[PDB]
Amino acid sequence: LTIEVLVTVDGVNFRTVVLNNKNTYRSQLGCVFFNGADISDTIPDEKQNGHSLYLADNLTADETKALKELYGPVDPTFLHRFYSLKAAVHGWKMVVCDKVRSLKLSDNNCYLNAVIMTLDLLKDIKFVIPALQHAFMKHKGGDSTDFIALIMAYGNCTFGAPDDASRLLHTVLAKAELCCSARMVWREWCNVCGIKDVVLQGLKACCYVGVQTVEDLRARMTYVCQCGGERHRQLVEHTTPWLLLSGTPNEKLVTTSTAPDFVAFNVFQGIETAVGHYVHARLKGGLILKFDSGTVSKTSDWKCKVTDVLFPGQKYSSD
Amino acid sequence: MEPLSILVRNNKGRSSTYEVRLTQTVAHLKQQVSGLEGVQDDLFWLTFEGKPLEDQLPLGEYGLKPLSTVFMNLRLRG
Ligand SMILES: [Zn+2]
Ligand SMILES: [Zn+2]
Ligand SMILES: [Zn+2]
């Protein structure tokens, strides 16, 4: 005959739809997920009678704003991509390597291993979006499927394809906030326009794309001013619990004997004009722990192309 | 509500002018850069003052002013 189903986006608000057993879910309603599986192209039967379904296509007006409440300001394709990506990465595994968790290699997800393992070191961050923060807490508890899929959905990552660990890592952190104070003050001046200080606080004072050493971050910068002259900018105060600097792959010789100041970094292997490979590295006990997608190996010395570099807390004041 | 002129710089260090509106999306600016530079949208991402530009957000949310310098970043594939 006909079944009644509960349609939800939030799990606490439901809409009743009655369907026939003559057409598929996709033609009668849209794309639906039942217990994490896609059943849009199946015919409704009594097994789903009286059960809740997670709808992705053709959201109603109220379900759309409930969606913006749960996931933030997302586009209409977002919910379908997240639901599909989540069941696609069902087979993926977090493997314990030397007391920490690393993403086993599967379907070109090595960039995700670099992103997640870097995020796992930032133990002072929180997400403002409720669905993202929930998946983050589930990840830290041992179930990472939700977090992985949401990260890929917010990042516009296509399944099974390589991508950019730096871009995704900083895109994710743009949605986060710091649980302590942090602050960086820039001084900008132009001989015609004058001088002015710019202040950033919170987690935005802890990430920067464009340099890969603290010395380069602290150097003077010069660029065209709105008046046409040359404007300068220089870091003048910096207090943070950590510092994440990212740039293009840059070959360096990482060495324990000199005892470097950074605590972790990411490496791109290969040439940048082609599909390469990511490794996540950490400094512990006078060695470099190299986390390569569920495997770990250790070296005192490593010539490698660095992308992201994680430094400890900053305490700086100049001029 | 009129447009303003910002700058996007490529990998080689060359800055080009773009007429934009603060209400337009980053995705819309990425299409302008893609046309001028000759590189598809999913091959690069934009940063301003060390921060990434999210595609679906409007430019006004990043404090762009006339002759602000946005950086073009190659999107690696690892
Ligand atoms: Zn659909
Ligand atoms: Zn579908
Ligand atoms: Zn000036």
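Our numbering is plain: 1 for the first residue shown, then up by one each step along the chain.
Using the three backbone atoms N, Cα and C, a Cβ is placed for every residue, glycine included.
Listed in Swiss-Prot:
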MUTAGEN   B:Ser5 to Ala (Swiss-Prot position 83)  Does not affect ISG15 signaling, interaction with ITGAL or activation of SRC family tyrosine kinases
MUTAGEN   B:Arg21 to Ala (Swiss-Prot position 99)  Strongly reduces ISG15 signaling and abolishes interaction with ITGAL
MUTAGEN   B:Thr23 to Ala (Swiss-Prot position 101)  Strongly reduces ISG15 signaling and abolishes interaction with ITGAL and activation of SRC family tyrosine kinases
MUTAGEN   B:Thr25 to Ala (Swiss-Prot position 103)  Strongly reduces ISG15 signaling and abolishes interaction with ITGAL
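In sequence order, B:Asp55, B:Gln56, B:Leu57, B:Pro58, B:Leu59 are the residues of the chain that are 6 or more apart from B:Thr25 (mutagenesis position) and have a CB within less than 8 Å of its CB. On its own chain, B:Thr23 (mutagenesis position) has B:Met1, B:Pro58, B:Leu59, B:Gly60 as residues at least 6 apart in sequence with a Cβ closer than 8 Å to its own Cβ. In sequence order, B:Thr17, B:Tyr18, B:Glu19, B:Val20, B:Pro66, B:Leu67 are the residues of the chain that are 6 or more apart from B:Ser5 (mutagenesis position) and have a CB within less than 8 Å of its CB. According to DSSP, B:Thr23 (mutagenesis position) sits in a coil region rather than a helix or strand. According to DSSP, B:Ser5 (mutagenesis position) is assigned to a strand segment.
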